[PDB]
Amino acid sequence: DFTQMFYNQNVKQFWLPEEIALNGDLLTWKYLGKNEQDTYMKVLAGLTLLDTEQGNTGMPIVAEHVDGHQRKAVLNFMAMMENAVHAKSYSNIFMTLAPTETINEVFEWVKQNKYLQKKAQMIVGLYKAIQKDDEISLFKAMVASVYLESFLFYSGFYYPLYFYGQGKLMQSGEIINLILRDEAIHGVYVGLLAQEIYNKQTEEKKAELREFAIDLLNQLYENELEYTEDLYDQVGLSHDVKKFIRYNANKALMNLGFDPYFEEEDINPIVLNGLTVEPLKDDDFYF
Amino acid sequence: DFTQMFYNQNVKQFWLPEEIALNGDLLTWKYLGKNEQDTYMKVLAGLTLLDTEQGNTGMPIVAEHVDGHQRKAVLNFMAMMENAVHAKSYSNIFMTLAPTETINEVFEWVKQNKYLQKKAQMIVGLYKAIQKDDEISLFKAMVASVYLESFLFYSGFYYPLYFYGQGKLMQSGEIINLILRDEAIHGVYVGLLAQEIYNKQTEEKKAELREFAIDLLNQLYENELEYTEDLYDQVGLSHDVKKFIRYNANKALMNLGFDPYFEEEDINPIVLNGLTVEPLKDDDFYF
Amino acid sequence: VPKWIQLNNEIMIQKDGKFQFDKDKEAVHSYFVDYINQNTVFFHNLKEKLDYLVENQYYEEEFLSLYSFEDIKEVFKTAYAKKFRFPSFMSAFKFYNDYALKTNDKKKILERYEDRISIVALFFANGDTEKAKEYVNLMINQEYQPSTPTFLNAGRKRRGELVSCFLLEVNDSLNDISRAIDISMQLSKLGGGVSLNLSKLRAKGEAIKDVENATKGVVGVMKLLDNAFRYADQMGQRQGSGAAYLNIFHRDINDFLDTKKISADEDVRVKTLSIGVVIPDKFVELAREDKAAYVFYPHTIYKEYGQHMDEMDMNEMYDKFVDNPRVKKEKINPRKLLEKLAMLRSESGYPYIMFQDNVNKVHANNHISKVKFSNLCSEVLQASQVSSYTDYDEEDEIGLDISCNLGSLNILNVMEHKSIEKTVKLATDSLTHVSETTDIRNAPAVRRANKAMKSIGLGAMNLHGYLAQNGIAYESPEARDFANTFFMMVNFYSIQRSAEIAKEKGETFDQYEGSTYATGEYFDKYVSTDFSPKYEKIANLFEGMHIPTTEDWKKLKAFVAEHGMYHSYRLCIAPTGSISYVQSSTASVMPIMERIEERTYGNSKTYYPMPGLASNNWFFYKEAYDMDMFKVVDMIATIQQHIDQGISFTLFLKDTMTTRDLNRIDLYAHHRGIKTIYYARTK
Amino acid sequence: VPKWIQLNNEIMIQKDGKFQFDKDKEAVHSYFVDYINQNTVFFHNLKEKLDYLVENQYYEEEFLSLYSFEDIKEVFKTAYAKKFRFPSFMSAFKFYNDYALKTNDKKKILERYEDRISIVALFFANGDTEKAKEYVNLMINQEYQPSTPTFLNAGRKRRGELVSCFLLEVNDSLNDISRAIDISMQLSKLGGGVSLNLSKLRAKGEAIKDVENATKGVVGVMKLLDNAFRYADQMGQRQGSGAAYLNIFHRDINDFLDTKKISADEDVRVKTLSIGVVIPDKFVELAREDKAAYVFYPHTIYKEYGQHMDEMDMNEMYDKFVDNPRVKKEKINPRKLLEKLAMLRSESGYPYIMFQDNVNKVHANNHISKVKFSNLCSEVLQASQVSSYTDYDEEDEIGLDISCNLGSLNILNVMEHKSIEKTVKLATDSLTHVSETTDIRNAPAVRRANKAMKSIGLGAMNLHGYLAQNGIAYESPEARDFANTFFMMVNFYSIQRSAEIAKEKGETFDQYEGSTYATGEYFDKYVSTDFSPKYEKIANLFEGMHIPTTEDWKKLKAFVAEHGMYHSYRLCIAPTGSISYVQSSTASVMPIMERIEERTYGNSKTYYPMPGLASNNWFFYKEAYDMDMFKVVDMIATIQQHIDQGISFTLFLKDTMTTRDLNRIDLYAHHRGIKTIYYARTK
Ligand SMILES: Nc1ncnc2c1ncn2[C@@H]1O[C@H](COP(=O)(O)OP(=O)(O)OP(=O)(O)O)[C@@H](O)[C@H]1O
Ligand SMILES: Cc1cn([C@H]2C[C@H](O)[C@@H](COP(=O)(O)OP(=O)(O)OP(=O)(O)O)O2)c(=O)[nH]c1=O
Ligand SMILES: Cc1cn([C@H]2C[C@H](O)[C@@H](COP(=O)(O)OP(=O)(O)OP(=O)(O)O)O2)c(=O)[nH]c1=O
Ligand SMILES: [Mg+2]
Ligand SMILES: [Mg+2]
Ligand SMILES: [Mn+2]
Ligand SMILES: [Mn+2]
Ligand SMILES: [Mn+2]
Ligand SMILES: [Mn+2]
């Protein structure tokens, strides 16, 4: 009942980072403190890693196991967006704002950062555990994918949105909003596929799947807290970002057909502001 | 040396089925004989069936085994074009020209056809034989992929190009020309990835891979001749189609860095009409 | 968020199911009381203010010195006697952000609306205190609105040229192309839009000095012009705007159109240059019959006949060109070209369409020259003569380049005051003064044509606003009846004022004797046809005003024959883009685009309801995109029969309309006498 | 494949481990016998050939009308009596593909080498049969090669100008910029390269008529000029080439340099415009001391002092500009700018480097003006005065532009014939005739400066060829000794010929009395120093030739003081690229880039060994990329001390060299008195 409308929405949202000129951010970037620039680079690098694996591994593997040519076409399109559009856009931003050495250093930093490695290990592990014709392993990977789309990106998205909302780094911010617009529909779509599998189960099996989903969310959440503190303490925003990731965790659960898990909190209002041809016939010449 | 350049060329060639209005083809379709309509339907179904294998297996399997983030992104983009753009385009052409019952029957016939099946299963067999961390099996699959993209499609493309060059079925011919333009670049790109593997091999292993490629080409070519007579004798075109197959076989070989196998021939003119910074050290100023 | 912006944003907050239109009066009141009265430079009296403005290089002292200070004080008191109040926030905002004089630091407001109007009236009167008071009453009543250049710059030392529309003929030579680039940069530097005719340039692949395939065509000249207009960006606040016009029978027509394709290569794309196409009746005839057409190489025609292709009658010369072996031509599909034009207009809104035969079958000055192209706004249609710019140390052969200073009657206010005749005559006098005070020092042909032709453009605005505020549908027959009567009266009184000026000054425009005014052929339809309203509702709107009859037109014809006509051109309906807000009027004679105009200024968004918009007249304020473009064409053709120049005619198209719908609209406009089509706007 | 091309390709086929150099003579003989003789039109006699060429609009009949046909026949016999044979295939191929006159269809050959030489000699002699015979002997002996424009176009009706290098001063105004664009287009239409000085244009962000931040800077004018040169690309036969020069102290220097960055945006990037930088000694001094430097806004300086920044002495006025609050300036890092120049030259070979103080410390016409910029080849160094182009109908203040007609001495042939004096004097006469017969009617400053200054450029070629064929290393002290002696003799005889021409015509060049020639300061080093060879081997090379001594230089100084000088500038060593093949010589005074040149003509690859290359002189034909650029700088500085204009100096860099090595080479060249550096070529 939904794939065709998602197909149409995905293809109509198609974009390339080159459509957005980035030289306009040069001055507002120059004006940020060293702490702010450091957090910003690292945040986008963490996002780049997530999209790299979502494009290389997550979306293609889910596409392989989901039945139906139209469902596969949507998932293939989403995969392309992840690595050919999203992951690449971050390099466009980096190449504009930062010198090569700072770019090299931040990519080295992703490799050695323990929270980023842990979250990649956990998510990619679940993708690679999918067994052919085994719907339960597929469900588990789809939960992981929804958590990546609708929860994990948001510790990263906070900062570009926070600046966009203050009228700073608005070209980079425009790119990020386009990425976010895509991930929102990706999270909903994968969520609907996960619910299909969940709804086939006995009540006993469903109870276990909810346990899996909640245990996984909590494990990812605890790691994301440490990641958030590590990045944001130097810019004074860790508590604010934490509220934002909890907000988005609830959206991820909802995408999976589950009740919200965290209590509602006031999000920084700055971040909220950050959000034919037909031929002419002979009679056409007479009136 | 080449992936970013191909990335650029691929994304700038992006297109969607909806861009070409198909209904005006009915004004020339109605004037074709039964044999012409039959051949066109059968050719179209042949292309559709082969392209589906490439979208579901060929491109995604190569993307899976190739190392490199940028290569995986380009390959993902190509897989997207197969599944999201090409497959929808072929379906659109069919739905415009034939009623539902006729489409189902043509696909039943072509699905049972000996020459179409022989080539489809030969290609798919090589994709299924790729082994993790074995570059020889990957190379063999890449050869199969290049043969599909740059050679096997062309016994089929001949007919739409033949009409397109005569002013018949111009809307569907425009679509086919866009598809063909994508397959050409797909073949060249996968060809470069195969040459990379080939160049890492010993001289004895190279000679062995050359023998593999020529042997495979021979098997496919002999089946193409039979496929060609089976479809084109009823419309009197087989001689010219055979010249077009050999010409495209030579292009496929050149994509794989190999010499042409067949002597140069002229092609039907109607089909042609269709087609180191270092700083100064305060002593450089004294002599 | 300022208080006035908060009040204005309350417009869209529906209360009781209806928009709170009364919030705009509150919004404007708060805007004034909290920003304008605070940020207005204070002067004890008018004498001190005028002395400060003149001393600080704000006001030119030349025009002010013609009046005794008592006269200036009386004029200023006349301006303030009306107690004029801006009825909506947007009008006052536009005035005090675009036209109100501000200190050099742009922090304080030196001019109120009354001060600006009084200065403009004093500039117009040229020493006549009673004339100045009449101008003050005309503008304070908002019956007549001088164009943005005249209104903003009049009486200002830093002021640019009061004329802003320029048309240049380019001759087929490197000297002429260089001179055209120089003149375009010079005129853009003055802030005026420059339109060039490229139909005389030889096509790509033509020979230069018996060297074949040497010419780069009109697209290389277009690249040069685009770079020149980009360089002369007028401080960059308003990017340099230029238009290039090419005849449809030019060889480079396809390349000329390809410059506006999004898929076009960047080395061919022309970003800052608008393009218009001149379509003779011959092309429409060829497309109607589906006959194969030919595009000609202009230099071959010029060599064969000694005259330019665009200087000849294509309806008489097309067959001779086709049959002449010495003329080089290539075959085209006229219907394919029309479809390409429709597709390009849908994608980018370009090119402008000029129907040459529609323009020249009613042109009064065909003896001087035929109208070969239009301006950047597509409403200027005048005879032009190309110049011959020779080598250095060689005398130049200065031709005639087109220019006109613009003014707009406020139809609603002119009808409310029942002052069509007086308003038209005062506007004609002000336009004549602006024309006589213009002297372009780097456009010899522009200056010569301004001196010789004395062309003025008197437009109109608030047609849709007036009709909606009177219970008349824009597309209805009654709307066309009112437009017919009103613009017939406007033409009558502008002709009468031109003849009276010619009688008083003793001179007519150059080559007036050969014009249709002199021979009387202009007045045939006016002396033979009655243009009084045919509907009682429309006839009542003109009650209290004398509608000229056939006898009145006969008398005017005799008077013109006796005394001649001072202006070669009098009436043109320009878009009137930003000055309509100040007048609280709808733009030009076009239907409104939106009922409520939502715009973002700074970081706060503002809402502008159409003037007079209310629940009772909500349905009469139908948006253009919802309108039948055939009825809009009918209305514009009704108006155009009384306008000697063109009318900026924007096409408002829905996204669902195919290229065939646009082609049919263009064909109906050509059939109905439409001279030019400005833009294809899609919703 | 042609038989001659197969014979030529046998050059590279090693036989006995040695190149088959004798195969080139067979290749040229086969080329002639099989193509040139076949495709050469046949004429019964010279009278018939001359009649056919004149009537068919191939030759200008005016210059041939000054001789009786007997004299023309005698001149042609003199040219043919030599029985000149091309020594290599490439020489004849280049001549008969570029300079040999061909029928209008480019199918047959109407001129041989002798015919072209005779026509050029008759054009030079201007009606003198004995002088024409002398010119024929000079050219057929290949002692002198007229520049490509003169050689190709002399005596031809459908010809471009014989002068091909022009330098334009641009004043800071819209009129001046538009006139500069027009003049550049007019001069490129003539085939000449145009260099423009942009140092008087105000920098980006300067005020235009007391409105701040209105100026686009030199980059907008650069885009205008680039489009103008692209448009006027010589009918497509040769893309329009122009050069822009900016003083290093101009504020737009970084934006000016960034136009040549590969990563530069297409909006700012300039594609077809060469860029050179004028570096005063002040900038080098600042970079040497690592002191923070300032780049100035030219218009602020002009307003403060009334003069242009490039019209003032930077070495003296830099501190005053820095200390003047009314002069706007931007802090820069001089060493960072130097390194940016080095990196830009490594990546693209730009910009050209002009060392202003090196040029002007020896400049003989500083009273007329300082040298502010160079030409498109970086070897023209003359005083220029900017023109003031005013509004239309106003009088223009025409200044002095720069243009010189070039000719090259063939050093090997001149030394073999022991005819330095005769060759130099005849070349001076021919260059004077070319200058006298030149008249550009669309570049008033160029025409005025040509008439007033009478500037010529007498270059030299085959320095490396002559040295290698005589067993002398290009980098050896003996080579520098020979260059010193030879160019001292060339300068002596060119000065003597200029004085003789001034005496014969009784007229010097404008403002000669203020020149260093008039005051005698020019001859100080020549009267105080000796330039005879210090090596016996070099001294033997000049046997049979009189080497001017200090007494000779004193006599020449007295003669010049008595009679004056006809030419403001006489000597400039241009790159001389295309005609080097015809002359069978190494290009200019630069070392050879490659011993054997591999070229592709169509689908056939041609092999060109360096003229005179053989097994016994292989080591002396050292490639430029393998030489020490310091030794090349030493050679060029030895030559430059006898050239009044500049020497087109290309740097040949290996890919391993860093930007520091390029900077060191530049600093050594500045230290050694180098005036300009042309290109940074990397291998
Ligand atoms: N809508 C408006 N358009 C133009 N000027 C206005 C407007 N509203 C206020 N002003 C200016 O602000 C002044 C103060 O406005 P306000 O309505 O408070 O005046 P008032 O004391 O009631 O009397 P009056 O209307 O006669 O000025 C007005 O005199 C006028 O100068
Ligand atoms: C000089 C030049 C002209 N043109 C075009 C622009 C002009 O419209 C056209 C005519 O150039 P002209 O300047 O008129 O050349 P011409 O008059 O000397 O030669 P002819 O009499 O044969 O015309 O050629 C180019 O496209 N490129 C060029 O370089
Ligand atoms: C008109 C104009 C000038 N310029 C630059 C180019 C000129 O070198 C410089 C001066 O222009 P000018 O033509 O000299 O303008 P002006 O003389 O009226 O103003 P001023 O009294 O200050 O000299 O401004 C632009 O960059 N863009 C423009 O549109
Ligand atoms: Mg001409
Ligand atoms: Mg100026
Ligand atoms: Mn993503
Ligand atoms: Mn996603
Ligand atoms: Mn496909
Ligand atoms: Mn493919």
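Note that chain C is numbered according to Swiss-Prot, with residues 6-688 shown in order.
Note that Cβ sites are derived from N, Cα and C of the backbone, with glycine treated the same way.
What Swiss-Prot records for this protein:
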- C:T153, C:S169, C:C170, C:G198, C:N380, C:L381, C:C382, C:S383, C:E384, C:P580, C:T581, C:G582, C:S583, C:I584: substrate binding site (BINDING)
- C:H255 to Y: In ts-A 73; temperature-sensitive lethal mutation (MUTAGEN)
- C:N380: active site, proton acceptor (ACT_SITE)
- C:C382: active site, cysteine radical intermediate (ACT_SITE)
- C:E384: active site, proton acceptor (ACT_SITE)
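Among the record's substrate binders, C:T153, C:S169, C:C170, C:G198, C:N380, C:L381, C:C382, C:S383, C:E384, C:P580, C:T581, C:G582, C:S583, C:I584, no two C-alpha atoms are more than 19 Å apart, and one pair sits at exactly that spread. Recorded residues C:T153 (substrate binding site) and C:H255 (mutagenesis position) have their alpha carbons 35 Å apart, per Cα-Cα distance. A distance of 25 Å separates the Cα atom of C:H255 (mutagenesis position) from that of C:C170 (substrate binding site).
It is C:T153, among the binding-site residues C:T153, C:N380, C:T581, whose Cβ has the fewest other Cβ atoms within 10 Å in the structure shown.
Using a 10 Å Cβ-Cβ cutoff, C:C382 (substrate binding site) registers 29 neighbours.
Neighbour density for C:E384 (substrate binding site): within 10 A of its CB lie 27 other CB atoms from the protein chains shown.
Reduced to three states, the DSSP call for C:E384 (substrate binding site) is coil. Around C:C170 (substrate binding site), the C-beta neighbours below 8 angstroms that are at least 6 residues distant in the chain are C:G197, C:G198, C:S200, C:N380, C:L381, C:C382, C:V385, C:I407, C:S408, C:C409, C:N410, C:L411, C:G462, C:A579. The C-beta environment of C:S583 (substrate binding site), restricted to residues of the same chain at least 6 apart in sequence and closer than 8 Å, consists of C:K99, C:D103, C:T153. Under DSSP, C:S583 (substrate binding site) is assigned to coil, being neither helix nor strand in the three-state scheme.
Counting Cβ atoms from all protein chains shown, C:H255 (mutagenesis position) has 26 others lying within 10 Å of its own Cβ.
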